[PDB]
Amino acid sequence: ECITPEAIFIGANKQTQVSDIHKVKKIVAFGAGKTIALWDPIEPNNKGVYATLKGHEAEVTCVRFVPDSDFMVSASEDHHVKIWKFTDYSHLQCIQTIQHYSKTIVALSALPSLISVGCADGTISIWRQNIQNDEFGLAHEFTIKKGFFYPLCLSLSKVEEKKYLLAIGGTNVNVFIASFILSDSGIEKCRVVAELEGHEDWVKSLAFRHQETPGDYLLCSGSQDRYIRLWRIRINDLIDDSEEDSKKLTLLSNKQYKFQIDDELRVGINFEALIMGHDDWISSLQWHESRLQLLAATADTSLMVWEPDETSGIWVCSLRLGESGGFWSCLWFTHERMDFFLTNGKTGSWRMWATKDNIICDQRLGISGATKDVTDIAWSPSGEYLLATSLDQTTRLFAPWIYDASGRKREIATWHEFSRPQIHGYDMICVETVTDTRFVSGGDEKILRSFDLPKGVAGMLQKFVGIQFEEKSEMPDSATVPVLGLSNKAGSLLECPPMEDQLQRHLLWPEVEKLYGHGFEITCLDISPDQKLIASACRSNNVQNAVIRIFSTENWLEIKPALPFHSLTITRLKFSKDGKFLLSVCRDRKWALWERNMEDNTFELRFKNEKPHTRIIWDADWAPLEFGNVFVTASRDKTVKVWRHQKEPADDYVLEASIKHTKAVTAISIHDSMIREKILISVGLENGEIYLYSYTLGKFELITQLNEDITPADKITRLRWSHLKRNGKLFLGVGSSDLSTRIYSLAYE
Amino acid sequence: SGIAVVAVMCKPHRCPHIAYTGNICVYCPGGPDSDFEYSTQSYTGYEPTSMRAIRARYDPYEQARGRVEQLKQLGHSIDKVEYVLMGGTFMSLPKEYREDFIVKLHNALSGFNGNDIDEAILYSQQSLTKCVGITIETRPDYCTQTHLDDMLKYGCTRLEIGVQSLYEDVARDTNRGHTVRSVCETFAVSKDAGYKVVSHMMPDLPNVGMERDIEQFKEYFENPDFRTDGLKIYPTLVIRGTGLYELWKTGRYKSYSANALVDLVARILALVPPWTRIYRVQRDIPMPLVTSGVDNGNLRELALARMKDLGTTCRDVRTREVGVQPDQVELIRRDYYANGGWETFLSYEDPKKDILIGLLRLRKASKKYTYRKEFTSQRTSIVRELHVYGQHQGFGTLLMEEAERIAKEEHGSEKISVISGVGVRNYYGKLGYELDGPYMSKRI
Ligand SMILES: C[C@H]1O[C@@H](n2cnc3c(N)ncnc32)[C@H](O)[C@@H]1O
Ligand code: SF4
């Protein structure tokens, strides 16, 4: 249709198996909150995250692609196991949801036409694909030890016709290996046959290597004692017979486990190698598709490749790279001649590295996002960037990448992160921009902050985005972190948007002024159109503190009087499209309005009301001066009402029309200009639907509903249109409670 | 070896008695409504624990993990760690923040990654770096039946209450927010739930003179209402932005000279009974911040030297252990009545060298109290801690052999129950005990 998804900014979770990768097509699917995000790391553009997948009502824990098929199995903390399938080429849909186990899922693995589920009460299950449909029936479940054994990770492979081997691990110092034979209906002879000792702490990760030599392959067993012990599994007629009268002093640690599966397939499992190091706990393990390397990720932000070198025999660290937190998951793939190194940290951001022939590694443009909820959105006053703040102590800067390092327009413009202005520890409730160089923010704190844009960002916003900044010899450079306090201190030739380590420390903005006055934590704020007065309101439940405080942005002090109207806590402030009026929208189901003195900056209560809506009211926005003195108000009672200044009896505003929706509407916006004597209004409600309307004097018109595949998955926090118009397209800024920040385009003549 | 003490601080917040009183405590420094930058309540930001918290930005998974592995870069070789929470009024925080806080305290030892409080403690039970207890400090109006069983789910075993005065006028005039007859009633429901109750006391408060301090602490151990298992002596320090700073400014409050204060605490330790311990004699505040009050930071040894030439030996259970070899030991017990129940204090002692080997607490469950479901279907007796220092090995199994024989015969009980922490739940499973909720009990 007309709308097009442009930018998805979602941040990964902190589990050790959030991610997998498809083999033929190269798509990275990582769990991120309640959704399952999809990302393509190889393309001439970068494009960021292109799609998310809905359905879970808790955070996603395990994501695994079924090898050599069109499926994908997922797991979460809502006790459910969902199965996905490709529909055309790069999108998926659920076809089965498991309603079992009554507990969360902690481990997961996959084979062709067979998966395996581990859950947090000591139960290890096996699911099997049947004929004639894509349905997974239950085959067998068991328990190692009832009250004492709790799983962490699972893997399984095949030997030669139908016989499989599964490797259980968790919560103790040993590794459990089972076996089961397949059949036409289900499985049978499922029992535990091995018990692998050697470790000192828990076993966090273990994986099988592919069977390169027929009848001989390896086994990695990483653990929480910083060690990465290996194993080696052989086959029939290659057992390395021992214990004969000419014995070899077998060194009972290498005691060469041995069992039978049924009668005709018997194996031998011995100890191979043992590696120290890693400086801390290790998270994830990966093998290679063809060669004989091994990837390991640790909990001290490190990532190193292990390789058996010649003329020594023993394992040695060949390629090590990485520059607190930790790396949780990691992946490998080769594209044409080189292989890529990608991983994630505690900020929900994907680091990426390229190298040639395992010698020279260099950076590569990765994607990022938030880890907790997104609260507020503020576009630039010229409209080429927007400041998306979140609930995880961060604030972002999202902007397009149009001009490259040379200066040519790229044939597709993509969205990335350029700056991360503040890292200081609060929940960052609200934010609003004043200029292209200054903005005013505020979190759960009794004061407000004010930051200035630095020169190191002004150089690259002018280069890569292509926007003009004049009078640049004044604002300072950028600092790193507040170490002697909490306020930010003062403190080229790039060819790309920056990497993650520059975003963490080398791109914060200096603070110019810290202004006092409220005494409680801030809810919302808004600034006048003439950039002269800032207004704010704090959280309370009392009439004594429900006061709008107005600060002049020159001397950063208070304006003398108070504004004592509301009772509980004000949820929305906006000035008009001129500077004449000022409405307030509160949690006490009523609104107020305040007019300006225009020479003393004093306010007076003029137009009040006491029962506009049934339930409480959330959001409000004004209409342009080409349309009239009009503002709209949404509310918890699943309705939205548009009101106009008319004065036949007296000077007051009265409602014109309304709609009733299905759920409670939480965010509304009006585009700053009109299209052929019609204004554009977009609404958003409490579980992820976004409607956009056209309105003309008491008559609405449902243009279209956004499709369910590209909408947010939780409640809408804000909606703001962009001021700029490029290529005949508009821009909407969407922020929701599914950890995501979205930007939609809309062409409409 | 020993026990590793890892101290964490929660989010900087406001006490909950600022609303209906109008302000916080008179002597309390710091907090959000102060001039110290980004500091927790009752702290200044210049403490070695409070400087690790600000650099961590109060993230519980990263604050605890940086502290644990720091102590094994020095080389303490830790395998038994006991958490303690401090700062603010942790149980006044919202419910969806408190449970997620405690979950990531357990994940820094086990390695499990999840958010369910009912499942994180099960993974933490078979941990190898194990937690022997969590100390959570609170106010006496936050120990109701709704809050005491939330601490049982969290893994808490010891809790600390700021009493700080036994007079009614002092708890009113310092804007403390409760009554002293209310804290002696919530001690009874806490000790019958199975907690090690430790209280805080503060000498040199306003309007309590020199002589009233010594009958304050004589009453504290003679009255069967209080008789707790621990104390933290916290003498009053005047800080910059506090409420009593203006009383120091206008000349309406003056402090003790540092010759009468060390004489006072040389008499307070003389009355300490052998079943309680003195954790602190003063708190870690850097002396450039303090204006009046305690001069130096060596009040512990100056108090032990002042009672050397008085003939009186401090018989404290923090002082009377190995830190000198026993070569022999006797078995004695002590019996006292504390706030509704019959407490007993079994220990292994040497009366000559005055040194302790092990100790144990046990309580008959009363009838006016004990709301818990597991302690109502029959008459039960509660063992509250076991604490053995360091053949010198079988002192644990002797104290459990004797506390069980004394429960069937002299208490007349049908079930004995332990309040063991999560990491030490497996030491009792070998001795025939079985888990039922927070407790590790057994039918007699
Ligand atoms: C949180 C703990 O801090 C102690 N506390 C609070 N204020 C002071 C002070 N000025 N001096 C000493 N201790 C203090 C309280 O007694 C409480 O037990
Ligand atoms: S004393 Fe305890 S309660 Fe009174 S203010 Fe200081 S911290 Fe809050």
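The numbering of chain A matches Swiss-Prot: 3-325, 338-505, 531-788, in order.
Determined by electron microscopy, 3.3 Å, according to the entry header.
The backbone N, Cα and C atoms fix where each Cβ goes, and this holds for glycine too.
Quoted from Swiss-Prot, the note on the mutagenesis of A:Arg626 to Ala is: Dramatically reduced interaction with microtubules but no effect on interaction with ELP1/IKI3 or ELP3; when associated with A-628, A-654 and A-675. Using a 10 Å radius centred on the Cβ of A:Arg626 (mutagenesis position) and all shown protein chains, the other Cβ atoms total 21. DSSP assigns A:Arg626 (mutagenesis position) to coil, not to a helix or a strand.
With a cut-off of 8 Å between CB atoms and residues at least 6 apart in sequence, the same chain places A:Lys650, A:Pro651, A:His652, A:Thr653, A:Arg654, A:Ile655, A:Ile656, A:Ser674 near A:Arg628 (mutagenesis position), listed in sequence order. Looking at Swiss-Prot, the entry for mutagenesis of A:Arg628 to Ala says: Dramatically reduced interaction with microtubules but no effect on interaction with ELP1/IKI3 or ELP3; when associated with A-626, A-654 and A-675.
Under its mutagenesis annotations, Swiss-Prot gives A:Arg654 to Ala the following note: Dramatically reduced interaction with microtubules but no effect on interaction with ELP1/IKI3 or ELP3; when associated with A-626, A-628 and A-675. A coil conformation is recorded for A:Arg654 (mutagenesis position) in the three-state DSSP classification, outside any helix or strand.
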- Other CB atoms within 10 A, centred on A:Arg654 (mutagenesis position): 12
